[PDB]
Amino acid sequence: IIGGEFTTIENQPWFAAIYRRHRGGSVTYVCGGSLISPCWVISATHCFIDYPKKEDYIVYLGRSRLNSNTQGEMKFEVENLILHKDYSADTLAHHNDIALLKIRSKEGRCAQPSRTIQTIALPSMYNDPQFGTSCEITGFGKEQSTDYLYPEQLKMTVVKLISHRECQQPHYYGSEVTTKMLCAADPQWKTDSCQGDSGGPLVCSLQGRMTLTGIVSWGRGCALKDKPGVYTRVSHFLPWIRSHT
Ligand SMILES: N=C(N)NC(=O)c1nc(-c2cc3ccccc3o2)c(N2CCCCCC2)nc1N
């Protein structure tokens, strides 16, 4: 997250931290995700497509820091890793960039909700907020495009939904953005998602309820003028989600 503010998991209790085990033993951060039911985390396919073996991954819920344990956190193995069959990537865009992780503990349990661990509601079909609506994004991604390190503390920021009509402008993304994507950005371009925020939540208030509107997917750079964050449009994938859970 470029700009924004540091936060703790209580603020975004559905946020899932996804890591990969390396051949050799080291464990590195991969991507964010969102808990949509006790046994299911939703994320982005591009996070896993290189290393698509479920045994390689560790998922934490209730975790506020990248490389230290948070009191009350829970750790899971990935029982199922479900990537979208119609995934495709070009130079920039990732199409159908959505993935489901079924989580199970060593002792065979799913998430136990708590102050730090809660599910997020999915939107109703083809129902998104109007453009200009402020939404929140959360993650452990880079604080500056040029940084080598990820932040140790979770962050969040606010971005505003941009219309399909504005996003498709040539100086924005042209035809790279589809109707199954959403664009969001800061009016000054000063705050944004970045590398390591992929798979995390874009959350909007929809009919007086915090709702998973988008999943962090791609962008050209981070916090660059005329280059919004692009998000998988969750309200266009409900049959896929319902079917695969
Ligand atoms: N909100 C956005 N505008 N953009 C995004 O969400 C986004 N950006 C980048 C991004 C591009 C970039 C270029 C130079 C330096 C750092 C960079 O990070 C990104 N990476 C991070 C680069 C490593 C491989 C993974 C792709 N993923 C995103 N999902």
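Residue numbering for chain A follows Swiss-Prot, covering 179-423 in order.
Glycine is treated like the rest: Cβ placed from N, Cα and C.
Under the heading active site, charge relay system, Swiss-Prot lists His224 (among others). There are 21 other Cβ atoms within 10 Å of the Cβ belonging to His224 (active site, charge relay system).
The annotation active site, charge relay system is assigned in Swiss-Prot to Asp275 (among others). Neighbour list (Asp275 (active site, charge relay system), Cβ cut-off 8 Å, at least 6 residues apart, same chain): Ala222, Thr223, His224, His262, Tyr265, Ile393, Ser395, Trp396, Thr410.
Per Swiss-Prot, active site, charge relay system is recorded for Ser376 (among others). In the three-state DSSP scheme, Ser376 (active site, charge relay system) falls into the coil class. Spatially close to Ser376 (active site, charge relay system) yet at least six residues away along the chain are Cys209, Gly210, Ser221, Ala222, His224, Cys225, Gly319, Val394, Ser395, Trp396, judged by Cβ distances under 8 angstroms.
Under 8 Å, Cβ to Cβ, and six or more positions away along its own chain, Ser323 (mutagenesis position) finds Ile180, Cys372, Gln373, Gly399, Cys400, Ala401. For the mutagenesis experiment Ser323 to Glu, the note given by Swiss-Prot reads: Abolishes phosphorylation, proadhesive function and ability to induce chemotactic response; when associated with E-158.
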Of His224, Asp275, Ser323, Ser376, recorded positions neighbouring ligand 1, Cβ under 6 A: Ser323, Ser376
